[PDB]
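Have a look at the structure below, then the notes.
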2 protein chains.
Amino acid sequence: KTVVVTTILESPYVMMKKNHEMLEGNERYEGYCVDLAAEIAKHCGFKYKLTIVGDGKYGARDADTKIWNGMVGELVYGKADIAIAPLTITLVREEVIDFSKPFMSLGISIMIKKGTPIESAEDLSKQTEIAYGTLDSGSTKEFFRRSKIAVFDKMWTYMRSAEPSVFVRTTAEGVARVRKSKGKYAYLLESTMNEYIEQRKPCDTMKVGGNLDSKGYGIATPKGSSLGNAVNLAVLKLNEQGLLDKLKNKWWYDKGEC
Amino acid sequence: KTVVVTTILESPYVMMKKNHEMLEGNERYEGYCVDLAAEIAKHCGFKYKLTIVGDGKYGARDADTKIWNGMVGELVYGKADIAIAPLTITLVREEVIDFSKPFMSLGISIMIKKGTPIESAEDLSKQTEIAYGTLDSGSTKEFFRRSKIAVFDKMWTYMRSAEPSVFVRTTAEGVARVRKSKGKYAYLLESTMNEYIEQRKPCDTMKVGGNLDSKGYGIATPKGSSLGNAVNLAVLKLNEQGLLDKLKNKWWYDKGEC
Ligand SMILES: N[C@@H](Cn1cc(Br)c(=O)[nH]c1=O)C(=O)O
Ligand SMILES: N[C@@H](Cn1cc(Br)c(=O)[nH]c1=O)C(=O)O
Ligand SMILES: [Zn+2]
Ligand SMILES: [Zn+2]
Ligand SMILES: [Zn+2]
């Protein structure tokens with residue numbers, strides 16, 4: 001049985017090739033996770049079909065209905081067999097799906113235009129002339145919602161009631177907002193993404209300060225999946241072979257344009 | 001029943017308290033992993049007994065005898081129920097025991113006596129005046145033994161054949177060797193340990209270059225253990241609540257001597 005892989009369009013993890021018009025199936029896509037999927041499938045010995053998550057979300061549980069959305073939801077309800085994407089390993093998700101050991105390490109970071117008078121999270125929390133937000137239905141927004149750290153909690157009380165909404169549906173929207181806000185908007189996002197964007201023209205953004213936390217991305221499978229064990233050992237093998245480092249250089253700096 | 005925890009004397013994870021002869025049981029020890037063990041036990045709801053691994057090793061399988069030694073061996077043969085220490089999550093180990101998601105991220109790094117003209121692994125491999133080695137019998141040594149990467153294999157070729165041995169029995173032994181070498185010995189060790197030593201008197205060592213790889217430490221349990229699931233969720237909860245960052249600051253920098 002062909003394995004249904006759920007993923008999300010997030011550069012440089014999964015992007016449609018420039019010549020996708022003449023391509024079909026998994027060939028239409030390219031990116032870090034596309035290469036990863038091929039490796040995993042090869043080592044675990046299975047055939048697969050890459051599918052972009054229906055609602056374009058990573059995964060969160062509806063407080064009122066208790067229904068899971070995003071890629072997590074597709075695994076939970078059996079719409080997909082495995083998720084290969086920049087999906088953060090978290091406690092709430094681990095309670096409903098399985099995660100392989102991390103294939104990438106990262107942390108929340110700050111993205112600023114360039115010339116923006118901000119160097120840390122504390123700086124952002126000390127002023128109000130510059131707005132800031134995060135992505136939606138993701139671990140970043142949840143981080144601030146659950147954080148007890150003085151600075152992070154203060155930032156949340158602002159973002160929560162901010163008008164207009166400082167949250168964005170997609171990373172692209174957030175980066176675009178930073179670039180066109182004359183430096184009046186800072187974006188909080190996962191470090192790996194921040195670093196990628198800093199190497200993309202117009203080369204007008206930059207990562208400032210250290211990461212606010214430590215976390216990792218993992219390959220997810222529904223609980224009780226016959227793929228779980230094999231996939232986990234596959235990720236470890238690939239990391240130990242140095243393939244994962246090989247893949248990040250390829251998509252992050254070998255293609256950098258700054 | 002009381003849970004038997006195997007761990008290892010490796011500063012600052014587990015250390016003998018100054019007046020340990022005056023104390024009993026778990027109170028004889030102090031450190032990052034001692035603090036972590038208490039927290040894992042509280043959150044998982046079990047009583048425990050800290051024990052220091054008999055052979056003072058982390059864990060490897062002897063080719064020929066097929067017997068596992070170190071903390072891994074204590075779990076494999078049922079001498080301990082859980083291992084809470086700076087134990088690296090590796091494929092070969094994952095095949096015989098279970099690991100929680102990582103509680104600490106790190107990579108192999110280079111430690112030099114201040115002033116040593118070395119800035120990378122490539123630098124080390126391209127010269128011979130400066131000797132270098134690793135902790136014997138651990139995942140760092142195995143990384144070089146198993147690596148297929150040119151630079152790292154070249155380093156392995158030299159280290160395995162060096163006489164006298166460039167390998168050391170304990171981290172302290174390696175650090176002392178760097179300190180007494182007048183710059184003629186560099187030490188390859190896990191990054192977080194390198195960082196710890198850099199903050200200890202006489203403040204004569206430092207970490208140089210980037211990490212050679214990326215991996216993490218995990219809490220280990222025997223396969224099929226009834227504790228596995230709970231321990232994993234506890235680690236994720238503790239990381240998300242910021243405790244792990246708190247513990248590193250406490251044992252690394254709050255007590256920094258440089
Ligand atoms: N990895 C997250 C999604 N995600 C992604 C990016 Br990029 C970001 O900046 N913030 C997030 O929460 C998850 O798994 O929810
Ligand atoms: N973490 C390793 C042990 N270990 C420890 C230190 Br500190 C080091 O520098 N190298 C190692 O291999 C393992 O699990 O074998
Ligand atoms: Zn391969
Ligand atoms: Zn709702
Ligand atoms: Zn606690």
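Just so you know, the numbers here start at 1 and follow the chain as drawn.
According to its header, the structure was obtained by X-ray crystallography, 1.8 Å.
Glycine is no exception: its Cβ is also placed from the backbone N, Cα and C atoms.
Here Swiss-Prot flags B:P86, B:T88, B:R93, B:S139, B:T140, B:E190 as L-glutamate binding site, drawing on experimental evidence. Looking at Swiss-Prot, you'll find the mutagenesis B:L91 to Y (Swiss-Prot position 504) noted as follows: Promotes dimerization. Strongly reduced desensitization. Among the mutagenesis entries in Swiss-Prot is B:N239 to D (Swiss-Prot position 775), noted as: Increases rate of desensitization.
Projection of Swiss-Prot feature records onto the structure.
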residue: B:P86; record: L-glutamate binding site; contacts (Cβ under 8 Å, 6+ apart): B:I8, B:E10, B:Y13, B:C33, B:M104, B:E190, B:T192, B:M193, B:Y217
residue: B:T88; record: L-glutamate binding site; contacts (Cβ under 8 Å, 6+ apart): B:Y58, B:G138, B:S139, B:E190, B:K215, B:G216, B:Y217
residue: B:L91; record: mutagenesis position; contacts (Cβ under 8 Å, 6+ apart): none
residue: B:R93; record: L-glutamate binding site; contacts (Cβ under 8 Å, 6+ apart): B:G59, B:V72, B:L87, B:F99, B:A220
residue: B:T140; record: L-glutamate binding site; contacts (Cβ under 8 Å, 6+ apart): B:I108, B:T134, B:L188, B:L189, B:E190
residue: B:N239; record: mutagenesis position; contacts (Cβ under 8 Å, 6+ apart): B:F103
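Neighbours of the L-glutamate site: apart from B:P86, B:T88, B:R93, B:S139, B:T140, B:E190, residues of the same chain with C-beta atoms within 8 angstroms of the site's C-beta centroid are B:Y58, B:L87, B:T90, B:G138, B:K215, B:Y217.
B:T88 (L-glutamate binding site) falls within a strand when secondary structure is assigned with DSSP. Neighbour count (other Cβ atoms within 10 Å of the Cβ, all protein chains): 25 for B:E190 (L-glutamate binding site). Chain A has a C-beta under 8 angstroms from the C-beta of B:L91, taken from the recorded positions B:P86, B:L91, B:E190. Neighbours of B:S139 (L-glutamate binding site), defined as other CB atoms within 10 A of its CB across all chains, total 24.
Secondary structure at B:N239 (mutagenesis position), as computed by DSSP, is helix. With a cut-off of under 6 Å between the Cβ and any atom of ligand 2, the recorded positions B:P86, B:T88, B:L91, B:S139, B:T140, B:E190 reduce to B:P86, B:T88, B:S139, B:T140, B:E190.
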